Amino acid sequence: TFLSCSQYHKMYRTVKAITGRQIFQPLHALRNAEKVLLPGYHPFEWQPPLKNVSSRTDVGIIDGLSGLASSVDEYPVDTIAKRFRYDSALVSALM
Amino acid sequence: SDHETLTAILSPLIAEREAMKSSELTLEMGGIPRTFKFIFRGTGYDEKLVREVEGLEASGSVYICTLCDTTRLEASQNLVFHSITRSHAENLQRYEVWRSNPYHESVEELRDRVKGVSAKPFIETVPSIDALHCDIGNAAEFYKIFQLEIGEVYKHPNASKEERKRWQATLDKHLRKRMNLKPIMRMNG
Amino acid sequence: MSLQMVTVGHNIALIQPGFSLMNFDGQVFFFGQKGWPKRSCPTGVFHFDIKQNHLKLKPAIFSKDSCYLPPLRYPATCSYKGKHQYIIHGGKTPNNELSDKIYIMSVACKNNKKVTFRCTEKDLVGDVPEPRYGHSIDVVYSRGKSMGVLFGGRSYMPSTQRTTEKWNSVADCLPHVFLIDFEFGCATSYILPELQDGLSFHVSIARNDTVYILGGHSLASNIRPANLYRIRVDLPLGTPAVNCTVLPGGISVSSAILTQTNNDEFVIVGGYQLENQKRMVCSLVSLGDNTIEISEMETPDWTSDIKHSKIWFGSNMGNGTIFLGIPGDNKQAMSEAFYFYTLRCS
Ligand SMILES: [Zn+2]
């Protein structure tokens, strides 16, 4: 519905205040139920293990430039990029 | 089109994709663990992006098909008998042929020998056609043939570029009069 | 000390940081365009001539047996004057890979002032250096023979330690000194204990039996050292012998541009002093049979942009002519992609 995180608080607090019993959960229990659905929550393993790929299971949003060095001596860059890993995206997209 | 930046960002994803083509992902699916194996098809590219990262000459070339190797002066004579013979590894070895120049011949026949491959392709893609941009292109093409057939070019050719704006005006005025279709510059679906 | 603004042609956009200006008989050539070579010029190397501060990037053609080469973005280049030819090593092809080939570029024929290059691919056998960019190569003579000295620059991690969260991180290569034979394609490493830390984007001068290495950046501590080095090489009929020495009175610069203003006297222009401080001063070095000196010249006039910008780039054209470039403001009245300038010292 594309609400904000500040207008949801409006709707929640006045619904709870008017009808007494709360129907919408607060924001913190919403974000705690957000971390199940992103990448970087579940254990998984490859067989054989992946060459050149890290073996950790708990990385979400990484910088997309992949440590491309931005010093004045080198080639200039000004773009912004974000990404998941590929495997940890497929794991959460399957589960 | 910023090719260096685009390769700098899309290189680790192709590294990870080429890694996970010979592995099995074991992962629990409701209690017991299950095993997954993946098959990747890279298909959802439009014609410009599939022409750039697969390392071809641009869309206004003499070489038209991303799937086969025939010029546009060969298409108009044999209209439908072609095949599909542009893989990815074939294009990679044809770039290697262009870089090495092992037969010692000039650019005008080396380009014909490598069929217009002049860069190093770096994304494994399958050859296919789109469905959206194909339909929009056919739409604009016979809209242009409608604007052509108003002016009766089959009787006498090559009227100058002052008849044609009148032909466009009478076309979209008539079609807005009948169908209530507003004249739009950028054609949509 | 003669600055001038330069107007550009229509295909201005084919200038990226890290070109190379191959100078053949006064004629000037451009190498290292942006993007893979188009169909306007299928070779990727440009005839680059400037009349009345207006330059024209015209195409150039190759021979019948040349090796069509990728546009390298930061190679090492040297002027092997034995016919005249250039040597290109290393660099960074636009798929952000790194090469490890030797490209030998000479002139096949020049008719009607229209050149025709050739370029062959020499691949080293033996102790081949790992592929890198930003390094330096210099051809040096001794006792009727010639060898190509090579001092290393920065590169990728080796193929076992690359992780795809830090896939595009770079480290300085090991500070050995490579010696290269061109006629047979041989290489030889030399380890020597006076060179300790890795160095990149330094400046390398070659005076007839010895190479001077001045300035540079060191990524191990993110510092720009001031100490220069002198390297003396002699190849006898037996195995060649290399010696280093640390001489006093250097300077701290990185990615500087140095050219030959007179016979046996060189001049160096603005690289970088600190990571935010550009270097506006210029330094003249005087060579000799065995002794050099580095003094500071009269710090020429800069315009508002070159005093006000953040980065620059450029190279030399050959007759003591420095080509320079400037990014320029984006939040403006749609200012251009780059501004260009020409410095003369005569
Ligand atoms: Zn076809």
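So for chain A, numbering is Swiss-Prot's, and the shown residues are 474-568, in order.
Per the header: electron microscopy, 3.7 Å.
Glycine is no exception: its Cβ is also placed from the backbone N, Cα and C atoms.
Annotation of the published mutagenesis A:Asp546 to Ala in Swiss-Prot: Loss of DNA-binding; the original residue is retained in the structure shown. Under the heading of mutagenesis, Swiss-Prot lists A:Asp560 to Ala and annotates it as follows: Loss of DNA-binding.
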Open item on the list: Taking every protein chain in this structure into account, which of the mutagenesis positions A:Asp546, A:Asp560 has the most other Cβ atoms within 10 Å of its Cβ?
Closed with: A:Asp560
- [ ] Please classify the secondary structure at A:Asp546 (mutagenesis position) using three-state DSSP.
- [x] coil
TODO: Would you kindly give the Cα-Cα distance separating A:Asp546 (mutagenesis position) and A:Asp560 (mutagenesis position), rounded to the nearest Å?
DONE: 34
- [ ] Could you tell me which three-state DSSP class A:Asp560 (mutagenesis position) falls into?
- [x] helix
